[PDB]
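Asks: Below you'll find the structure I mean.
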Amino acid sequence: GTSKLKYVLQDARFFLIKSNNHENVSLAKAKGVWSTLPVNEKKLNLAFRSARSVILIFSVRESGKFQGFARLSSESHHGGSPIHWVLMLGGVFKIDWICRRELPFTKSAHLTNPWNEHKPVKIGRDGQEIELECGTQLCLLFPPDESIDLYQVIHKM
């Protein structure tokens, strides 16, 4: 079901992450981390302290889909085991995946983001914040990922 998911998404903040390649998203999925440019790092750190959940929604450029979404579990940190991104980067955020399944853009055509001029939510620069109701509904469109137990994620928050 979707009830724990809705609980996790309650009063969350949402950010679009655009990746130039699948290899980086695959790495993020395996390793539970993300790194972004300083401008977005600052926004994410601010958002992590401000909200019960901060959700990253991932899209690989030119793929025509979202590849999943994850919750920030920490602020960014520096000096750790170097991640071999296929690329100046900020620190590393730990993340917990909520959904590692794909969603085609064809399925989110009805969702517009008030924070990017009410353009379809698929449209946006890396780090674009997604407004609460748009973001919530977007996460709810994804196929449920039955490999993830959200109890574990709830126990952080």
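The first residue you see is number 1, and the count goes up from there.
Cβ atoms are placed via backbone N, Cα and C, with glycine included.
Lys18 to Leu (Swiss-Prot position 361) appears in Swiss-Prot as a mutagenesis experiment; the accompanying note says: Does not affect ability to influence alternative splice site selection. Per Swiss-Prot, the feature RNA binding site maps to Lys18, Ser19, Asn20, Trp34, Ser35, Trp85, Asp126. Here the residue is the original one, while Swiss-Prot reports the published mutagenesis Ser19 to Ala (Swiss-Prot position 362) with the comment Does not affect ability to influence alternative splice site selection. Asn24 to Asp (Swiss-Prot position 367) appears in Swiss-Prot as a published mutagenesis result, with the remark: Abolished binding to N6-methyladenosine (m6A)-containing RNAs. Listed in Swiss-Prot as a mutagenesis experiment, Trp34 to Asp (Swiss-Prot position 377) is described as follows: Abolishes RNA-binding and ability to influence alternative splice site selection. In Swiss-Prot, a mutagenesis experiment is listed as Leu44 to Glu (Swiss-Prot position 387), annotated with the note Does not affect ability to influence alternative splice site selection. According to Swiss-Prot, the mutagenesis experiment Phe66 to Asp (Swiss-Prot position 409) carries the following note: Abolishes RNA-binding and ability to influence alternative splice site selection. What Swiss-Prot notes for the published mutagenesis of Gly68 to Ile (Swiss-Prot position 411) is this: Abolishes RNA-binding and ability to influence alternative splice site selection. In Swiss-Prot, a published mutagenesis experiment is listed as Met88 to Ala (Swiss-Prot position 438), annotated Reduced binding to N6-methyladenosine (m6A)-containing RNAs. While the structure shown retains the original residue, Swiss-Prot records the mutagenesis experiment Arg125 to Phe (Swiss-Prot position 475) with this note: Reduced binding affinity for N6-methyladenosine (m6A)-containing RNAs by 9-fold. Where Swiss-Prot documents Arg125 to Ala (Swiss-Prot position 475) as a mutagenesis experiment, the accompanying text is: Reduced binding affinity for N6-methyladenosine (m6A)-containing RNAs by 100-fold.
Explain the structural surroundings of these features, please.
Replies: In the three-state DSSP scheme, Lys18 (mutagenesis position) is classed as strand.
Under the three-state DSSP scheme, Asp126 (RNA binding site) falls in the coil class. For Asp126 (RNA binding site), the same-chain residues lying six or more positions away in sequence with a CB closer than 8 A to its CB are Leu16, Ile17, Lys18, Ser19, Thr36, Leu37, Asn40.
Using a 10 Å Cβ-Cβ cutoff, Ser19 (mutagenesis position) registers 22 neighbours.
Other Cβ atoms within 10 Å of the Cβ of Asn24 (mutagenesis position), summed over all protein chains shown, number 20.
Classification of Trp34 (mutagenesis position) by DSSP places it within a strand.
If you take the C-beta of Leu44 (mutagenesis position) and look for same-chain residues 6 or more apart in sequence within under 8 angstroms, you find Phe15, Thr36, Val54, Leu72, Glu75, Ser76, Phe93, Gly127. According to DSSP, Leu44 (mutagenesis position) is assigned to a helical segment.
With a cut-off of 8 Å between CB atoms and residues at least 6 apart in sequence, the same chain places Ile57, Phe58, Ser59, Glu102, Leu103, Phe105, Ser108, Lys122, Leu138, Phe142 near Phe66 (mutagenesis position), listed in sequence order. The secondary structure of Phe66 (mutagenesis position), as reduced to three states from DSSP, is extended strand.
Residues near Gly68 (mutagenesis position) in space but far in sequence (CB under 8 A, at least 6 apart, same chain), listed by position: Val25, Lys29, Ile57, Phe58, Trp97, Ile98, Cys99, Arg100, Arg101, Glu102, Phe142, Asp145.
Spatially close to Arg125 (mutagenesis position) yet at least six residues away along the chain are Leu16, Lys18, judged by Cβ distances under 8 angstroms.
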Asks: Sequence order is fine: just name those recorded positions in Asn20, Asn24, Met88 with a Cα within 10 angstroms of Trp34 (mutagenesis position).
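Replies: Among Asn20, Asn24, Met88, the ones whose Cα sits within 10 Å of that of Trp34 (mutagenesis position) are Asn24.
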Asks: In whole Å, could you give the widest CA to CA gap in the RNA site formed by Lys18, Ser19, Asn20, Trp34, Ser35, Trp85, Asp126?
Replies: 16
Asks: Determine, for the RNA site, the additional residues of the same chain whose CB lies within 8 Å of the mean position of the CB atoms of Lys18, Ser19, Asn20, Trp34, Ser35, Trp85, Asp126; present them in sequence order.
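Replies: Same chain, not in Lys18, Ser19, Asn20, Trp34, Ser35, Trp85, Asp126, Cβ within 8 Å: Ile17, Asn24, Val25, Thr36.
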Asks: Distance between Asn24 (mutagenesis position) and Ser35 (RNA binding site) at the Cα atoms, whole Å?
Replies: 10
Asks: Rounded to an integer, what is the Cα-Cα distance in Å between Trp85 (RNA binding site) and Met88 (mutagenesis position)?
Replies: 12
Asks: Between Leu87 and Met88 the model skips 7 residues. Roughly how many angstrom lie between the two CA atoms, to the nearest whole number?
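Replies: A straight Cα-Cα distance of 10 Å links the two sides of the gap.
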